Amino acid sequence: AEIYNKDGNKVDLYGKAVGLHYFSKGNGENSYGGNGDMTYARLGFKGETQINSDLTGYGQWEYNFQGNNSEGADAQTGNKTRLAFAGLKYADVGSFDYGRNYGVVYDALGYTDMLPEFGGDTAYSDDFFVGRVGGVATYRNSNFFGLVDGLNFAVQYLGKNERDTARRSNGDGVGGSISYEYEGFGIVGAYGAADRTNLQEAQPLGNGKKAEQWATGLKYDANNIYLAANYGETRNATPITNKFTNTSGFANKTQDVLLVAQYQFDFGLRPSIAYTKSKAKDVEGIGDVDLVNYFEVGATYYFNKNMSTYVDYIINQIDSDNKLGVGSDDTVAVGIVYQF
Amino acid sequence: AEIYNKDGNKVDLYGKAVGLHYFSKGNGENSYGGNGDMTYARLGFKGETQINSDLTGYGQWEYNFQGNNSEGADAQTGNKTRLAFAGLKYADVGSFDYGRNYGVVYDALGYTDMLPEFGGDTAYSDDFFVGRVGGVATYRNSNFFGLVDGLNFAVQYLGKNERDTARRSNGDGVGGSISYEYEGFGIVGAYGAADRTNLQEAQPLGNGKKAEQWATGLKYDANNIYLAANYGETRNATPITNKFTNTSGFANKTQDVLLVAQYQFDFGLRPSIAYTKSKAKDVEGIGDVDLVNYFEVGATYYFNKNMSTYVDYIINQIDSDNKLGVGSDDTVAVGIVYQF
Amino acid sequence: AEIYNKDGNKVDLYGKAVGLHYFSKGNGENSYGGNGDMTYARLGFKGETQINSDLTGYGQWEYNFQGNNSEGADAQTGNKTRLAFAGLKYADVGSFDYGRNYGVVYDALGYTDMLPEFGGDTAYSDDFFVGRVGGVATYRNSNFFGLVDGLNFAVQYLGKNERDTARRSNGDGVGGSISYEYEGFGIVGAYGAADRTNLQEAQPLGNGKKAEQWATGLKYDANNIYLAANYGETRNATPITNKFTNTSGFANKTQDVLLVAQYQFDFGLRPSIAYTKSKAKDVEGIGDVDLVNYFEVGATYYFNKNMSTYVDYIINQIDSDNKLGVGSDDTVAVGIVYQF
Amino acid sequence: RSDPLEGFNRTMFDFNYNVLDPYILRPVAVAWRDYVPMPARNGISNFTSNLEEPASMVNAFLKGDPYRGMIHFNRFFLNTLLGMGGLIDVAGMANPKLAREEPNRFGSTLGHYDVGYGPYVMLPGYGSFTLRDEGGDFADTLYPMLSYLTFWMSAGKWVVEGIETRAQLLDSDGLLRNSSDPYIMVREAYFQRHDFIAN
């Protein structure tokens, strides 16, 4: 919320409170989203200062405080900084920002990441260019140097992150995005590739020296309708775990489809239907195997800009014999949300 | 402090910085509250949106940042999310809220949680219905649907939390509270019960399949006098530690008395005297043994709504002979508190 | 940013986002400051209430959220509370504050804590009186009880902190400071001493029963010019690691030099040149060995009070054969910083 | 008029209206108004009717207009989640477009497709048993919601809803007691409204 705005600087302290519970068969182990209390809270700030007529500097920080956990030895589980970056935006020349921010492939994957709770299964975090990642400089240009209204593109250089775990590490890499939007219609695609750290090459699943991620998106968002389709392919970049050997790694190849349709009624209900399938190939020892395979139904009721309730049912088409052990049973979520 | 109030939504960011020291003989090991630095600080927000004449949405989050840790390997010890919830309040019909919040027996135990630093030793955290715990849906109603002024009640469904530690787990359960307050006096009772997770049954101390907690309260809170008493009993629900066998678990039965008397001077001094005894029975291997047995003397000086200092002495009546090893030496805390 | 100010209380919520990268040859291990992403954020508040015309209450808390960690098993590395304290300030009598705050030898060492990134290498954290430390009572007096304009002194008692690790523990102790500032010029010295915990005396490096730290400083701070020099000596107080035996401890003696010269142009550029040398003597098994030996050249560009970019180069003069294995390669930092 | 068992209906009309109403129906309804506090009366109305909202949903989809199929949906979803299972009309205070009204069950769907009632009947305890409506309404027993109500639950559903429905009629008694053919009014009030519900 804009809590401060004098002398060219403006501060937005924001956050939400999410009362959230997951319902699933059994304990929730062999299910899509598990079973239990998943209440969480977010706090953050985004500030933006007017240096002069054409220049503007900005920074932003964002945190996930989990509320499902106790006050004992586990009180910090899943607590994390999500965003932390700062940058400048000069008139019609574009914007530059560095820190922990979103990879550019998400400029597409954000078309189908609109479900009341689930969806966007491919916007993995700490996975190169698809989701939030550490140490990215990102150049953005809005309306093409002030000329082509609706024409957007972005260039991003992704720094190395040699972390403890193969799953969160990444080497140097580059990527970019282009988007056109006109009067409700939107089409975009984006691509990025990057080296694999020696730790990543050493895992049993996924072998190659280069990782690649690309995606395209189609969307309609006007009147009260929202339609979206996402397609992408990856090489050596999507993370997997075969729980039968409890072996981790990366999927040599994947094919990802995400489809999303919603409508917004006058009385505030926003129903949601979606399809989401992610198929992997050349996974060592397995061959082909689905990782995400489900139909979604759900709805949100919007009391006003601050308050919302929602239900999210994942009719899960994963089979019990799934060769990677990905959960095969359905899962449904209930949520109550105050945000400011 | 109220940092935002536009368009029906109002956000209140709050917190405190507590300069605090504990003084006790020796290490503080065989002491009531330990010996050393206990400085901490808290941050939180509570939001309230006026949806319409009948609706109001709300959420709240609260964090404990300890200031008695280094900046080294231990900087996170004792950090915790305390609250995380959201809900609605309907006209004269009541409130419903879910998240991480207070157990309903605390609607009673709060009569005697008034000491400058210490307080109800029984409002344990993550313990079914006596204190803050993860995942409670809570129905509350004030003034009985607008009819019986002063008459309040609450019903609360407590979700299971099968955690890694026996002490912080809990099974599914139900509980409730009633309170009548008229012209300075207050009387209250509350009851709760819940399943016990299999881990709780595996502990050496505590035998039972259902945990129970109930408590009653009396109070006079008018002019400048505040007197308060709480009685409550528990089954297989209070946690205990036999410091001789390094064994943890739960007390088969406990019996709790809480008394608090204080007076509030016009110039900001608030003297306080209190007594607090919690006796345990049928502890396996021990039989009967006290857990908490002390007299309290102390005072707060309230400079204004923002600044205060206090001293709190716990004259500890536990004996060295205590069969569970409960500490027998006294403890005093000195504190200086800024809050906003 | 001052986000609240009614009814005598005023609260300033503040923080920054620092997008920051360090460049060094190779991995960065045998270098001064390492190689990679070092992005961070700070969040904090400072409160001040007018108890009456002469009395004033105050408290403040400050946190470091690192942004160079993932959202997985490592997300909390380097997260820490820096400051956490409250106190009072009475007219011409002075101020008393207790909590986690800065030691008094930092009343001197702060003269050369002015580099864009790599400031005073001797204001260690959790090290008695030189930097932020936990649990110090601090009395300060400005203008010698209102009489001698420009004359300041401070007394500080530091309580014991017998922590997990020898490096962060400390015993009880006291210290003080005097500073005179007149018409651009500044002179200061400060001293403190305290016992050493049993764990600290057991370390292989470091022999002594009392730790001692003092430092002296001279500075000019006017007409766009800032020059400052610092000298100090320590006994049993500076922490060390002999990376050859992978042994830890404390430096029996150190003598430290800090020099800083900078000029601030009107259009916002602030160049900086600096020198810093800290020599250790009587190191067990080693004798003399340099710990810090470097020149700094760099500058910051200030768009306005909120926005800044900077470059900071460390020409590292440690030699490769350094007997403690202190890193010998140079390092440079690039930084983009929004703050509010 | 079109009524075959009119004479067997009129006996049972006299029976319900003139012995079963004074001796048991008005007795319990007056002793329902008088001794149960109001927040309970609209408290139970909502709990009962919420179970007849999932059915009203899917039968409003069947009638081809899904707009109110979602209205009955979110009323269900909302009141059953934030409203304690149905005791609270959260969705009713949330938006005026979500106001409550008489359910929309299978008999109403048969009427939308021009199936047609059958001969008007009037049982003793019941009061009107056209098989198309008060009978097709029973496929909603083969449903998400009503498929959990035991015999005594659905029997109890019918019981209290009647006591409530009668309760609030205690002044309008004069409208019907001074009527030409109180059988005809009751009968062709049924048909007018039951047709409405079939649209």
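Note that chain B carries Swiss-Prot numbering, so the residues on display, from first to last, are 23-362.
Just so it is clear, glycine is given a Cβ too, placed from its N, Cα and C backbone atoms.
Swiss-Prot annotations:
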type    : residues        : note
VARIANT : B:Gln88 to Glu  : In strain: B/r; AA sequence
VARIANT : B:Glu139 to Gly : In strain: B/r; AA sequence
VARIANT : B:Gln284 to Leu : In strain: B/r; AA sequence
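It is 14 Å from the Cα atom of B:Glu139 (variant position) to that of B:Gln284 (variant position). Between the alpha carbons (Cα) of B:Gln88 (variant position) and B:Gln284 (variant position) lies a span of roughly 29 Å. Proximity to chain C, defined as a CB-CB distance below 8 A, holds for B:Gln88 out of the variant positions B:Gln88, B:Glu139, B:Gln284. The C-beta environment of B:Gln284 (variant position), restricted to residues of the same chain at least 6 apart in sequence and closer than 8 Å, consists of B:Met136, B:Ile247, B:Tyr248, B:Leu249, B:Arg292, B:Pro293, B:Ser294, B:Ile295, B:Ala296. DSSP classifies B:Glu139 (variant position) as coil under the three-state reduction.
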